[PDB]
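Only one structure is covered here, and it is reproduced in the block below.
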Amino acid sequence: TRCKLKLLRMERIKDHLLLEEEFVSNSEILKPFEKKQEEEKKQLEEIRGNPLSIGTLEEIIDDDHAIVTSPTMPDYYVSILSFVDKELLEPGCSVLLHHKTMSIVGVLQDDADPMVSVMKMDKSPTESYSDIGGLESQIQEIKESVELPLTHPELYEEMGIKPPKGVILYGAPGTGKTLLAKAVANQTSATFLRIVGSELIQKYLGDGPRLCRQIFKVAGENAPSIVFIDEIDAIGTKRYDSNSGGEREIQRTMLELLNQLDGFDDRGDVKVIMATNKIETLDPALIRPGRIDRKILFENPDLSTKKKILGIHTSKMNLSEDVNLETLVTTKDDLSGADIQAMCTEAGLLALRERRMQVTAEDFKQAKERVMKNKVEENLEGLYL
Amino acid sequence: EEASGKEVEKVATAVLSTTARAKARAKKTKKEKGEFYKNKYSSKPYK
Amino acid sequence: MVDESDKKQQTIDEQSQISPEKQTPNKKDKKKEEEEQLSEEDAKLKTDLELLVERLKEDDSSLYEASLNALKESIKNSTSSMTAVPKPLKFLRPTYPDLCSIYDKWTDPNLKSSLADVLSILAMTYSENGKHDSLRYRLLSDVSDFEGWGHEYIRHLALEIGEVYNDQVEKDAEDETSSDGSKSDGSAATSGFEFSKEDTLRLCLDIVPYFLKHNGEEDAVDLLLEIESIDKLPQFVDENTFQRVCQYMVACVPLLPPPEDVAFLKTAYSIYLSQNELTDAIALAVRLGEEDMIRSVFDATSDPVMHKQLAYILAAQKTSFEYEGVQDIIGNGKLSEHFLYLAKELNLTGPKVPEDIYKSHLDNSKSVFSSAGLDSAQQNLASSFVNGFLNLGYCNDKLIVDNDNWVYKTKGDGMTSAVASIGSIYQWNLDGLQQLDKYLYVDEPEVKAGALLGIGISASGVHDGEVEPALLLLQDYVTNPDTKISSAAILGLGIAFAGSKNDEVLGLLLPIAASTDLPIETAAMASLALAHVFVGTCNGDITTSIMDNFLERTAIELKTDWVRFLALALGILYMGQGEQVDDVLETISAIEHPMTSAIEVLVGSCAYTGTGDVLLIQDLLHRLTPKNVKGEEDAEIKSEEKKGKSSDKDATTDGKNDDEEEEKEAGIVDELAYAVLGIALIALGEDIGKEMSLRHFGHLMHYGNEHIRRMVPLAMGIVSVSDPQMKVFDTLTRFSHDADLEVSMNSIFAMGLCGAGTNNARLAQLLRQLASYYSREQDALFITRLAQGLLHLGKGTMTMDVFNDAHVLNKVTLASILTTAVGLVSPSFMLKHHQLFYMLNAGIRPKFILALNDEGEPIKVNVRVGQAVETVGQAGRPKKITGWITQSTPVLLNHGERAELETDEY
Ligand SMILES: Nc1ncnc2c1ncn2[C@@H]1O[C@H](COP(=O)(O)OP(=O)(O)NP(=O)(O)O)[C@@H](O)[C@H]1O
Ligand SMILES: [Mg+2]
């Protein structure tokens, strides 16, 4: 209330002031270049010039040479010419080439690519913890394995056992698996990278492993870290074209992830969380069992679970407060929290047909019967003998 | 003035205009708060 | 509708189905057209009052717009009815809200402007009567909500506020200021203000501190004082009402000039004193620094029951916690006067007991043996530095400490630092004096000095206990002719005695012992040490220090460094006051050099605190000014320029620091958001400016006490590897401490990687190793926050030597000083009478993003954490007291306070 206002007043003296300072300070009397810049500038232009072909840096050989690939198909044994030092370069980076003679004139690009955009997330997730209602015990299993060793390795050292690493989340749609992962990560306030698996696989040849290796490098730097690889199940044993192919590029990307998993650096301080239907969709190969440690089988909501999840939904439907939380639970048939989402939607759907001006106690009750009826209809009677 | 004299004059104003508003405003406020083209040559004699 | 027949009472019934519209021709046409008809209106008045409320519950816009068309004159504005005197005064009451419907129900900016004048005259006139008081109340408290009143009451109360607002918006104020056309004073108005405050306490939250501040008066607070003592109990339970009050006061702070800012606090203090919890009162009493105020909270605690009971135990302990020690005086005083137990209570006020509880915490956490013992070349020096910071607080390290090998194989200024950092093993603890004395009685002048620095630090928790005082030992060692033994001796004197202003000590350190004529930087420590003694009470703004600053700076100005130390000394002395800091500024500015202009910018940041509306702009005008003139030209004499710049850079960061920490929690976010864009400006404008700002920037974090000790420092620090300086890292880390091996798991991982990465300097590697090691602390070791804790708004007494040393480029000499970092937070323990230094449970909230709670009070469900939980920094810092389970209620409230908990257990 009052405090918000305070923050607005402070902003209206901060931003106004800032704008004016910049103009005076940077230029005018002080000068923006102040001579030194002018020198660097003249040299830079010479070495450069437009167009400049963006590149991909394959390996560095200490001898002021590098092996680069450009848009064009053949590779190049190029010289590094000035600017970025060999140290300040990282192989696997996208780099600046001068077009006439291909030499590394710098770096500014740093994997300028939409993938990088999607993966990075420096802040912690939007989900704070056990806002989610029920499957408490379940979520307090994922915390034992992931969170607990990053916060305190002390306990693990004292036992004489390696910390658990990894969890594999598996089971069934509707249990909000994906959500639990975000929840546990927020408490840790681990730098929580997140990526869709569909991006790592593409038709074009050899781009797949570059990207995959990069994930592993970014994660280790920013340890303590969680890598959440969502829709690992996507890749599976889907094989584009069953005449041939899909047994080349696809296979190569899978391989890279695993080769870096344990890696040439010890990344036991990078947890992984894989959300997946099953590991039997994938060609099984998840290396090091105790390196993926505990596996989490999601049961579907039971009776007590769906009370809490219900409570959120009914607060959105106007005036459904009238119908006691408990008796709503009782009257319906045992169903999953997903089917509450279907039911809550059914209430609003019926309110729209009726031109029920404001949602009522009568709508929420009617809603139960039509929702339950849908599910039975869809089922096929094969007759229990 | 020609091009040379103009260039100095113009940059010279611009510094001062930005610099006045960048300080004058903040101090002051809180100070208080606390043709005849055709017209030939006039028929009058002139020396 | 407006018809001549509708002045009749036959028309009540026909109109009322749709909505009465009877009332319009009866109070418009009948009234204006004759004064003989006023007597008749009197009888008809009561029917009209009944109908008015029905027309708000049957509110519609067409039947107010269409009907009324000439009301404005009829009321009083032009007709100027008053022949029967009494008759029109009563007929104010229905017409005033009808008029307000053409203000609001009919939307038209123009009609709003015109009727501002008319409504306020009509409200004022009838608020003297208090029959207008009766109109407002009946609408605000009616049970059943309605459309009509629901916007109109809002238009009525904006006028009240308006009137007092007239004194601020224009210098002309009153009836000249034609926002209301009505003077804010008068018995009628004062009667109306006072009444409304009662209603809006119940129903609003944000217009109560707006009315206070806008008046500008401590007279507004006098009216509130009385109403709030009546409403404390029946409106809401006491504890809840006290919490609302405390929020309102911190709100009043920004946009009150310095002499007035403090004066509002004294009126506030009076409300708090009356309200039951005397936990809240003491915070303001410390803040002012006043002996009178600090005394009244104590006397209030001890005396009301003559039996010792919990009351006496409570009183002593609240003063006890605070490590300034000026507060200890009051307790000692009450205790010498009383004799329930002189032995027990005198210790408990004393700072002996805060030492005692640290010994107890230690057993839980287990003693950590991890201290470096390295030798040869630079690693010899590095080991001495690590020793201290890694085991900061009381933490046994007996085994390494007994190893004399590593101590003595050290050479240079490093040899002195080795023994100084053993003192930091026994920081704030009596025990470990024995070890330092071993060193002291043998070998080199080096380890003798260093032993003395160590004594200073250990004896800190005996600032006012006066057990084996430092003052007795260390005087003899000043008198020793060698410069090193002397310097050390007097800096210990400072640290030992804390902020407690002891005459024998103050007068010991009052002349700088060594000749002023000497240019040496060994007698710099005279000014630094004396400053500390002054902070934590009303500063004397002493004249001796001022006079001597000018003399030594003129006479020798070759060491650019020497005289910077002296300038910072003044800035530290002044902390906690801006009233008297203004006055002395003129003295400084009167005399002139570019050297004097450096001191000037720096003391002004301290000056203008108590309002960030003024402060921040000042230290950003300043920022430009040095740069700009030099730029103009570019498009021992040397020392003068250099100083000018370096201080300007520091003062920029200081003014933000003084704002966010002292004042409102909202600004913590605004200065954090501003800071990062401000580095960039300075980087474009100067290459040189960037480097000086970077160091103070990591200190922005620790001094302000940001909400978030997790993400944002780590992000910052990655950038500041590339940049020059790594002294940025050392300041940054004291903020980073947090709940370790999350933040500090990242820290060790970052530093070592980048040192590996590019060995650009051995010097760089050194600062990288020390800072990451400092970051980590094991088994919930004591930590140091600059905040007093108790006073979340507070500032440190002795963590301002980091401020001294940020400024000057680090040296081997300076690294001894840094071992001093005393201002450790105490472990919280539950008490009542047992004085057991253990707790059943205490809840914490793992995150902090609260800034509505300026208190920093958490939700009471919490997450329960065991015994001997050191009060962790921010994102953990809000603390609730668990014991309702055992049927215990806190009598000593915690709000992330440093304080040890107390309950009255049933
Ligand atoms: N404890 C729980 N956590 C989260 N959501 C839950 C919980 N239990 C039930 N739900 C319900 O499940 C809904 C979201 O599940 P949903 O996002 O569709 O699934 P998933 O298991 O991540 N599957 P997929 O659709 O294959 O990605 C929520 O809106 C709830 O209605
Ligand atoms: Mg999912």
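All chain A residue numbers match Swiss-Prot; in order, they span 53-437.
So how was this one determined? The header says electron microscopy, 7.8 Å.
Placement of Cβ uses the backbone N, Cα and C atoms for every residue, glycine included.
What Swiss-Prot records for A:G223, A:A224, A:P225, A:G226, A:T227, A:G228, A:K229, A:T230 is ATP binding site. Around the Cβ of A:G228 (ATP binding site), the same chain contributes A:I184, A:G389, each under 8 angstroms and 6 or more positions distant in sequence. Annotation note: A:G228 (ATP binding site) sits in a coil segment as assigned by DSSP.
Within the same chain, the residues at least 6 positions away from A:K229 (mutagenesis position) whose Cβ sits under 8 Å from its Cβ are A:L221, A:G223, A:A327, A:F350, listed in sequence order. A:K229 to Q appears in Swiss-Prot as a published mutagenesis result, with the remark: 73% loss of ATPase activity.
Cβ atoms within 8 Å of the centroid of the Cβ atoms of A:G223, A:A224, A:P225, A:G226, A:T227, A:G228, A:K229, A:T230 (the ATP site) belong to the same-chain residues A:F350, site residues excluded. Listed binding-site residues: A:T227, A:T230; maximum Cβ neighbour count within 10 Å falls on A:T227.
The Cβ of A:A224 (ATP binding site) has 14 other Cβ atoms within 10 Å, all protein chains considered.
Cβ neighbours of A:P225 (ATP binding site) (same chain, under 8 Å, six or more residues apart in sequence): A:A390. The Cβ of A:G226 (ATP binding site) lies under 8 Å from the Cβ of A:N352, A:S388, A:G389, A:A390, A:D391, each of these being in the same chain and 6 or more residues away along the sequence.
Taking a Cβ cut-off of under 6 Å from any atom of ligand 1, the binding-site residues A:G223, A:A224, A:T227 reduce to A:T227. Within 10 Å of the Cβ of A:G223 (ATP binding site) there are 18 other Cβ atoms, across all protein chains. According to DSSP, A:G223 (ATP binding site) is assigned to coil rather than to any helix or strand.
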